[PDB]
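To keep things clear, I will list the structure first and then write my remarks on it.
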Amino acid sequence: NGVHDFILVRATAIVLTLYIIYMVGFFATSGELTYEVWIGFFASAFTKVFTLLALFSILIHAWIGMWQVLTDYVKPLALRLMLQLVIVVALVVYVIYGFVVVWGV
Amino acid sequence: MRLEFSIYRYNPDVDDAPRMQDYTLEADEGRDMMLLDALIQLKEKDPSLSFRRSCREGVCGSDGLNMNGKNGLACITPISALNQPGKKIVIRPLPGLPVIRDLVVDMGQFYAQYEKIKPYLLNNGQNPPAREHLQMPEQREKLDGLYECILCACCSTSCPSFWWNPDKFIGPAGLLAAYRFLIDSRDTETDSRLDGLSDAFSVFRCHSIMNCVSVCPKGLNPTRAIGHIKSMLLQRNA
Amino acid sequence: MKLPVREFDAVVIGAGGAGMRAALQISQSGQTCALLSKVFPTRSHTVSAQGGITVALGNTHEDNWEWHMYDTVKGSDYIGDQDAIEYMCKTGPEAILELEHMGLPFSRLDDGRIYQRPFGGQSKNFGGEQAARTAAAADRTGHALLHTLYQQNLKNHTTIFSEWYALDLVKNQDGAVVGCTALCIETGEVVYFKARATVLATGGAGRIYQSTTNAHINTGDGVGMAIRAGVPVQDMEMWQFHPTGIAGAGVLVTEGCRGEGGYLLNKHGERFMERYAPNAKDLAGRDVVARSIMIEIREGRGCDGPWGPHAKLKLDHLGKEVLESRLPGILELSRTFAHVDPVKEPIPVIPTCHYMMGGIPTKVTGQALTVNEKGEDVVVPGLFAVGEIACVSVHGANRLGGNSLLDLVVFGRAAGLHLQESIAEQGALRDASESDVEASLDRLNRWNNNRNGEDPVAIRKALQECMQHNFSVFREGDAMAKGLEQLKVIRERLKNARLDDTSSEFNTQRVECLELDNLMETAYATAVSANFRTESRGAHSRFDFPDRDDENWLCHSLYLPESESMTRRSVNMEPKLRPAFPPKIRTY
Amino acid sequence: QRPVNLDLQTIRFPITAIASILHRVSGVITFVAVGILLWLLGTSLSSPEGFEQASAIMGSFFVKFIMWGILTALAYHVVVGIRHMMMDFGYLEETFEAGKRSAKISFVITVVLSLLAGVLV
Ligand SMILES: *Cc1cc2c(cc1C)nc1c(=O)[nH]c(=O)nc-1n2C[C@H](O)[C@H](O)[C@H](O)COP(=O)(O)OP(=O)(O)OC[C@H]1O[C@@H](n2cnc3c(N)ncnc32)[C@H](O)[C@@H]1O
Ligand code: HEM
Ligand SMILES: O=C([O-])[C@H](O)C=C([O-])O
Ligand code: SF4
Ligand code: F3S
Ligand code: FES
Ligand code: NA
């Protein structure tokens, strides 16, 4: 139902805001962007967890969001289902690829 | 002093698709009139011009039009507020609704969504009052801002969400009305009503665009009302 | 039959206050019912009502329905039928409480009960101290009332034929009314609505004047239809001019302005109402306040300005807080149409044509009446009327503020409450023949065929001008006999008037032309009647006969449409639960 | 069958309305952006030499522009979303005045961040 969606969207957004504050933080205070300072930031448990947490957030936030857009603009049932399939698969890919990238560094 | 208009015309027995048409009106320089006055005059010059009107005092909701790109009532929009150097005054039907003929729209879906929220008091009869239901000025005040709506359709037909799902999204007009019975102290079905608005389209298609507020000729505020409904929905389903 | 037929137990023509209440009640009494309306129901004139409903609720102070019955009889100038007025006042409280249970959003006293305001013609103890018995929702009461009745008609699943225009009644070979033909505005289709009961509920006709408080749609359609069907109309000369319409605009400001403590000033700043009506002052009977204002003007004590000749109605002393809460509606109306802020400066007002006291003569049951060749009443079978189109008569020669809405609800309800008995009483009615239905379309066929005739725009303006100058607040023999001549001429022009929109999809010209025929029949009967009554009573004011004449005119006037002649009808003076109030001298 | 007036060109859109159609647009963009950003991130972590190449990819002016836009869309979505959520928690009033006023303050905060994003590139 809709109450559920409303809350999930807004909850994920609060998580994602903190993550952007975190990432904006690192960037705007690390000058010289050496391969070394980069990989060390991204090897830290704190950075790994927060990023996977953020990817799950995007899985949920973006899916609800995209569903709303689609159900406003795409009338024909078949075409809309197809687009939702593509979108969800894309989103799952994102989280899986995140899992391949960071649990590999 | 001359006034010029570009007015939407359509007649299914005569016109291929809808078209604009230029109109001139020799208007009294000194006095200021209302758009409805102009419209009425144009009809003596062109009898075939169809548009709704009744109370001519902004109470009935008959004559909602999109005037210079924005919705309003003809009977209380002064010519002075539309007229600009070297431009025609542009008048077209409320947006989103089927056009029946010229400036007359099919208000069907507008009413259908109104009927959907069950716009009547629902009191389960328990603890009947001796005479009238007793309602304290405190409680009665909560209807102020809601009951005054004239069902003119300006707001709903200026809402994008309503355009795209005119039969799933209730619409500013409808939700204003829904709240009007959600907080009426004499209504006892609040819970039952809210369980009917918990889906993904009825209330939540509203994105706070606020067109509803700016166009309302009775200065009501559906945005706020909708907000109160969301509160109630969270309070209850979360 | 070569025209579609839709059959119902009852066809109610009009979805205003009285139409919606009757429909609602007919429906809940098990019968089927079609509700026709030329506008979407909530756009009926009723929506525009402001002041409230007058009724002995006894909320602001202990009240008594006889006190209210008193005020009304006296207000009517003693030609209100007293049995009907008694039914109305006595039934009222209960009938209004009903609306509150329907959710009508009334305003509230501190203790929770319905708010009542003082209003013109309201006194405790049969002419004593000033009363406050008008129940209200701010000054939007009509809006509140109509929408509530609409909602209730939704809840109740009434069949509503929105935006159908009734053309004319259908009579069977026995002369009984058996439904009406009606034009669907959207598609142009024309249909015969067949009924055992046809309830006229079409409201007033202020648009026969040049300046009125009425909506554009008040064209006395019911009056036209009744006359054309050979059914008499009654007391047509009684037209109530509301003392306070906005000067130059005609849009009404409520009598609730004086009920909350506003008063009238002239150019000299004097509060002239204390002289004209020492007791009730600015809350005297409406006909009296209307003439007072006109005397002030007519001897150069009125004001002028952009609005033209007028009296000033001062409210500013009530304060922003009171004004915005009790009378917000007129705040907007005044700022819009007078460019005057009532919180800071008085409203320019002038008496404006407001309400039609006359109409189709009916019993309390709603059944319409006619007279036989011996002058006696007989019921018109299959025909009923409620609301402003009716002349019950509870208002005689001057209506009290707040009594109209009460009327709508009480008699609408009563018409439904008594419809089943009325139908059994009138017996089965013979079928309309196919040429019976044909005849109803005569008037419409004319317009459709007439391309080259006269401009109806011109005819209408001539008509309103004639009524404005010759049949306004004050009248005289000469004016009225000349007015009437001009009308005959105007009416000839109309029989040759042309329809310039040939089309069938939402053709508003055709409607307004059909409306014009009704403006005519109404204006005409008003004129013949005002010539006929050689006395002054209530609203009707003749210089040449300045006196109320109870010896010859204590009765109703009746316009006989086939002979185009006049006659009288008794005023009822036999109530059931108290004794009559005898006619005495009426001053405020 | 019947015609309707929905000619977007003939209709006034207030700022609150523009603010919102932008918010939806910025979200759809950001959805596509995450995939682009992810692929870039994956490159810059897979080896010392992948990173060198990612540094080189960032050097291209054409990429720097795309990147700035992506970051401007995200900035906008984030800011205006907070505005939305602040109305949802009663921190921002739901009057048409306060709607316009917050929409403008959003645009300013966004331009400011859009420049800081430019610099950071
Ligand atoms: C004009 C006016 C009157 C008024 C008032 C304010 C204004 C601006 N405020 C009042 C108040 O506060 N208290 C009060 O007691 N009276 C007040 N009045 C008088 C009162 O409102 C009216 O007399 C009352 O509204 C009468 O109601 P009624 O039901 O009798 O008439 P209506 O409301 O106008 O509805 C008429 C319906 O009939 C339909 N119609 C008319 N002709 C046709 C045809 N040709 N075919 C099909 N339908 C028809 C209309 O469509 C409408 O539904
Ligand atoms: C970074 C990845 C993000 C993606 C891919 C994304 C995508 C989307 C999409 C496609 C929508 C649908 C918009 C609509 O319904 O018109 C949306 C809505 C929304 N976004 Fe995001 N978004 C992201 C991050 C954020 C963040 C960090 C916030 C912080 C508040 C946010 C706030 C919102 C809000 C509040 C809504 C719903 C508002 C409404 O329904 O009108 N988003 N998002
Ligand atoms: O003055 C009013 O509010 C209204 O005009 C009242 C009646 O009775 O008609
Ligand atoms: S809320 Fe306002 S704009 Fe909307 S239907 Fe009512 S009067 Fe019209
Ligand atoms: S104009 Fe439309 S989107 Fe919601 S706040 Fe409004 S109903
Ligand atoms: S005519 Fe009734 S509001 Fe415009
Ligand atoms: Na009457």
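Recorded method is X-ray crystallography, 3.2 Å.
Here the Cβ of each residue, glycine as well, is placed from N, Cα and C on the backbone.
When other Cβ atoms within 10 Å of the Cβ of C:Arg43 (FAD binding site) are tallied across all protein chains shown, the result is 30. Secondary structure at C:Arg43 (FAD binding site), taken from DSSP and collapsed to helix, strand or coil, is helix. Under the heading FAD binding site, Swiss-Prot lists C:14-19, C:37-52, C:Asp221, C:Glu388, C:404-405.
C:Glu186 (mutagenesis position) counts 16 other C-beta atoms within 10 Å of its own C-beta, drawing on all protein chains shown. Among the mutagenesis experiments that Swiss-Prot reports, C:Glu186 to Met is described with the note: Allows recovery of protein cross-linked to SdhE, SdhA is flavinylated.
C:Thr187 (mutagenesis position): 12 other CB atoms within 10 A of its CB, across all protein chains. Among the sequence features in Swiss-Prot, the mutagenesis site C:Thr187 to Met is noted as follows: No recovery of protein cross-linked to SdhE, SdhA is flavinylated.
If you look up Swiss-Prot, you'll see C:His242, C:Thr254, C:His354, C:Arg399 marked as substrate binding site, on the strength of experimental evidence. Counting every protein chain shown, the Cβ of C:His354 (substrate binding site) has 25 other Cβ atoms within 10 Å. Secondary structure at C:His354 (substrate binding site), taken from DSSP and collapsed to helix, strand or coil, is strand.
Using a 10 Å Cβ-Cβ cutoff, C:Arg286 (active site, proton acceptor) registers 26 neighbours. If you look up Swiss-Prot, you'll see C:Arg286 marked as active site, proton acceptor, on the strength of experimental evidence.
Comparing Cα positions, C:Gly51 (FAD binding site) lies closest to C:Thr254 out of the recorded positions C:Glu186, C:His242, C:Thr254, C:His354, C:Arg399.
For ligand 4, there are no nearby recorded positions; that is, of C:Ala18, C:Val47, C:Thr187, C:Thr254, C:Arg286, C:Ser404, none has a C-beta under 6 Å from one of its atoms.
Taking the centre of the Cβ atoms of C:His242, C:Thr254, C:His354, C:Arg399 as the substrate site, the nearby residues of that chain (Cβ within 8 Å, site residues left out) are C:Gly51, C:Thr213, C:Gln240, C:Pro243, C:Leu252, C:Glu255, C:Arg286, C:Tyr355, C:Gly401. For the binding-site residues given as C:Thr254, C:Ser404, the lowest number of other CB atoms within 10 Å of the residue's CB is seen at C:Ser404. Counting other CB atoms no more than 10 Å from each candidate's CB, the binding-site residues C:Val39, C:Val47 peak at C:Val47. Residues from the set of binding-site residues C:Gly14, C:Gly51, C:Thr254, C:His354, C:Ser404 situated with their C-beta under 8 Å of a chain B C-beta: none. For C:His242 (substrate binding site), the nearest of the recorded positions C:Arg43, C:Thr187, C:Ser404 in terms of C-alpha separation is C:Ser404. Annotated pair C:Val47 (FAD binding site) and C:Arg286 (active site, proton acceptor), C-alpha to C-alpha distance, rounded: 22 Å. In this structure the alpha carbons, written CA, of C:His354 (substrate binding site) and C:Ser404 (FAD binding site) are 11 Å apart.
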